[PDB]
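A quick write-up on the structure given underneath.
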Amino acid sequence: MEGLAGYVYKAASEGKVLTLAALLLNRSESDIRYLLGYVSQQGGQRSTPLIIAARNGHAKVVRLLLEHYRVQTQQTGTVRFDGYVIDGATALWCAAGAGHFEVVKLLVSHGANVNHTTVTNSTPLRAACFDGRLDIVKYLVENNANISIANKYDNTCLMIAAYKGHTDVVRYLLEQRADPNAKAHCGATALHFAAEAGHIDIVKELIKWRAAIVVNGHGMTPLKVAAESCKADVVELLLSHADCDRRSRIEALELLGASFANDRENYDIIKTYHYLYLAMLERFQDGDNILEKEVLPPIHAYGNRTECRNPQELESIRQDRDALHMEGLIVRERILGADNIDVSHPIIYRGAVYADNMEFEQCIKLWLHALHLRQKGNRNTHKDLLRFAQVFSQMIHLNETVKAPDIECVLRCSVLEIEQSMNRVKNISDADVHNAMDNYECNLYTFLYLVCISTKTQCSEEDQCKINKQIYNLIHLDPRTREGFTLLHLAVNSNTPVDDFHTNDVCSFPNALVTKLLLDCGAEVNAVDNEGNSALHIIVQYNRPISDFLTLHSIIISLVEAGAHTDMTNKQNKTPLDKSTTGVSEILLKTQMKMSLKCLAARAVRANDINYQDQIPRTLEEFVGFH
Amino acid sequence: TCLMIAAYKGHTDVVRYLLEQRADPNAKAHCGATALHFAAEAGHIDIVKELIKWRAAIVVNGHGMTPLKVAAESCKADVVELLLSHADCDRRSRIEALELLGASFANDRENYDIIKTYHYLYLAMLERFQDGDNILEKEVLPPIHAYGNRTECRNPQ
Ligand SMILES: [Zn+2]
């Protein structure tokens with residue numbers, strides 16, 4: 001029966017009245033009304049024949065359905081655009097999103113319900129604003145569309161239209177007395193959206209309506225937002241339209257200069273120097289009436305970090321573009337503060353370019369500041385910690401790493417914290433965070449790479465003690481992976497994701513020193529994965545015995561010590577001696593294997609099937625289970 | 001022939017193309033060395049694997065020098081791995097090759113790894129006494145004053 005629904009869907013997508021009529025003809029009234037009510041979620045989005053006709057922009061099909069079949073226009077579907085899914089949208093919403101003017105004309109002329117209840121509170125006017133068609137917006141608004149209707153984020157149609165940057169729709173909505181004073185969830189105003197868009201005409205139109213200057217939650221006044229977005233024209237327009245004190249305009253000018261210097265997109269130091277010099281002359285313009293200048297305390301990350309306050313002080317800094325950039329960073333960090341996370345992007349970039357070729361030191365300290373900032377926030381830094389891993393690989397390849405253990409201890413604390421946080425995240429839900437489970441695995445890999453870095457380097461015994469404190473903190477809590485794998489199991493298996501930036505002379509699996517240090521920490525040797533495979537069961541399977549024979553010999557002689565059972569059957573009977581395939585690995589085991597009567601008795605009593613339940617001390621039940 | 005000299009050089013693409021022409025790789029020279037010997041000297045594991053793929057058999061030169069032994073002499077472990085894996089051989093030849101590899105690591109200047117030599121010889125000799133009550137014999141040549149004591153070891157102690 002659903003085949004008829006698919007045929008109607010295809011006919012609606014085609015746009016032919018003849019095919020759709022023929023498919024709907026020779027069917028009962030109930031059948032055709034069920035076809036109209038049915039939604040074929042081919043892409044997982046509800047789309048009734050009217051809804052999908054509106055989305056596909058076929059005027060003929062929409063006209064036929066509305067005129068001859070009386071399909072309900074109040075049907076709402078969770079249509080998705082560019083991956084993002086709106087959880088509710090009527091037929092008129094899809095018509096506006098399609099961008100076809102005849103379809104929206106017909107649907108509105110057939111009494112389409114513009115105001116439809118929706119969990120996302122989406123409206124067809126918002127869809128038209130997203131599409132940007134002025135004519136569709138006009139036709140929707142004229143025929144009973146409430147512009148004041150906003151989504152769950154309190155984002156109105158006018159707000160998103162100003163964000164888009166289309167001057168026509170903003171002008172039309174302002175003509176229809178659309179209120180721009182509504183506040184979104186963040187509380188930003190329409191002036192903030194216009195400054196972000198960078199359209200001077202939108203800002204001028206908003207000023208014409210006399211929109212109030214309202215500071216957002218994290219500061220971010222419209223002049224400050226425009227200065228951050230490098231909208232010099234918008235900043236000048238706001239300063240001219242709204243009177244500001246000396247402090248406000250001087251701060252705006254210096255923020256604009258520092259933003260121009262710091263960002264890689266602009267990358268103009270002459271404009272930055274000119275703006276800073278102008279602002280500081282404005283500080284001293286009056287004469288004996290000087291704006292109070294504060295100096296941030298010196299920080300080892302920024303070096304001297306002396307914020308200059310006199311004209312000769314910047315005059316001495318005409319050259320040394322690095323000094324100008326770091327001073328702009330100081331200015332931006334002082335003005336903006338650490339309240340928001342917007343300053344996360346520049347600092348790393350300022351490190352990144354600095355990280356092109358040099359000792360990495362103040363780059364590392366800048367990234368440490370970025371780490372602190374991102375750890376105040378609940379923002380995932382697994383990509384960032386990867387980047388630190390490749391940077392460490394770079395410096396160890398350069399052989400000039402001379403690494404300081406304080407930084408590695410700090411990043412170990414951070415990675416432990418994020419491990420715990422994302423473990424709780426998986427404790428909340430699983431399906432949505434499957435990619436977060438992939439990041440779980442990746443972060444375990446990063447810790448192994450950090451352990452490989454620590455093994456390659458060497459430092460003071462107290463620093464090693466702190467490293468071992470952190471690794472024991474990670475070990476005491478028992479990490480697990482899909483199908484179950486301890487740290488040792490990864491450390492002995494062929495860990496597929498070897499660092500691509502540096503895969504040679506660094507991070508090679510089947511390592512001996514890593515396993516030695518992990519045993520020193522005290523990981524549970526007799527831990528069993530799914531199917532019960534022990535550590536020895538995933539080291540005798542090595543396929544290159546004659547090469548790298550030193551590694552195999554060392555790992556075997558290390559794991560045989562620290563108490564590892566010589567025989568530990570698991571699921572189907574597989575002794576470590578049976579599973580070995582090389583033909584060379586058996587020798588190393590049989591040299592180190594130590595015999596005892598317990599093992600022989602257990603093998604004898606399990607080979608034959610004798611009852612061993614409730615006739616044996618409870619401890620030996622597990623012993624018999626092993627052998 | 002271009003085949004053996006290309007194998008000596010180690011250019012994988014040209015050797016692969018020449019083999020594609022179905023040229024017989026069992027050709028010989030005045031020295032009697034087959035392309036396997038030149039590949040072993042080059043040590044390209046992929047070249048040797050490709051040669052084995054199309055049925056290149058081990059052939060002994062008149063003065064001994066089986067390609068496996070020749071590869072073992074020049075301290076080329078990977079070729080030894082590959083040939084031992086594919087080319088079936090007895091206990092005696094395998095242990096002889098392992099001992100030769102140990103000695104070559106011991107004395108030569110290119111690698112000069114004392115521990116690798118010790119461990120390889122230890123493994124070979126442990127393989128010698130594996131069975132028990134059926135022991136491969138070890139023949140010791142009379143001492144040479146050039147080496148001083150010049151007496152080999154046949155007991156693990
Ligand atoms: Zn036992």
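Recorded method for this deposit: electron microscopy, 4.2 Å.
The backbone N, Cα and C atoms fix where each Cβ goes, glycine too.
Among the mutagenesis entries in Swiss-Prot is A:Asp82 to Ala, noted as: Abolished binding to -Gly-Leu-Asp-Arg C-degron at the C-terminus; when associated with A-131. Cβ-based neighbour count (10 Å, all protein chains) for A:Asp82 (mutagenesis position) stands at 6.
Following the DSSP three-state reduction, the secondary structure of A:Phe130 (mutagenesis position) is helix. For the published mutagenesis A:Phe130 to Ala, Swiss-Prot gives the following note: Abolished binding to -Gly-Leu-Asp-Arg C-degron at the C-terminus.
Listed in sequence order, A:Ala96, A:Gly97, A:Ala98, A:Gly99 are the same-chain residues at least 6 apart in sequence whose CB falls under 8 Å from the CB of A:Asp131 (mutagenesis position). Record note (Swiss-Prot) on the mutagenesis of A:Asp131 to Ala: Abolished binding to -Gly-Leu-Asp-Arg C-degron at the C-terminus; when associated with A-82.
Feature annotation from Swiss-Prot assigns Zn(2+) 1 binding site to A:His185; the stated evidence is similarity to another entry. For the recorded site, A:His185 (Zn(2+) 1 binding site), the DSSP three-state label reads coil. Taking the Cβ of A:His185 (Zn(2+) 1 binding site) as centre and 10 Å as the limit, one finds 12 other Cβ atoms among all the protein chains shown.
Positions annotated as Zn(2+) 2 binding site by Swiss-Prot: A:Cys186, A:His218.
Residues annotated as Zn(2+) binding site in Swiss-Prot, with similarity to another entry given as evidence: A:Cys186.
According to DSSP, A:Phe193 (mutagenesis position) sits within a helical segment. While the structure shown retains the original residue, Swiss-Prot records the mutagenesis experiment A:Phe193 to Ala with this note: Strongly reduced binding to -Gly-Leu-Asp-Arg C-degron at the C-terminus; when associated with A-163.
With a cut-off of 8 Å between CB atoms and residues at least 6 apart in sequence, the same chain places nothing near A:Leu597 (mutagenesis position). One entry in Swiss-Prot concerns the mutagenesis experiment A:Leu597 to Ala. Its note says: Abolished ability to promote ubiquitination of target proteins such as GLI1.
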*Would you find the one among the recorded positions A:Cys186, A:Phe193, A:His218 whose Cβ has the most company, meaning other Cβ atoms within 10 Å?*
A:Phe193
*Sequence gap of 6 or more, C-beta under 8 Å: which same-chain residues meet both conditions with respect to A:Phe130 (mutagenesis position)?*
A:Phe81, A:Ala96, A:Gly97, A:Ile160, A:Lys164
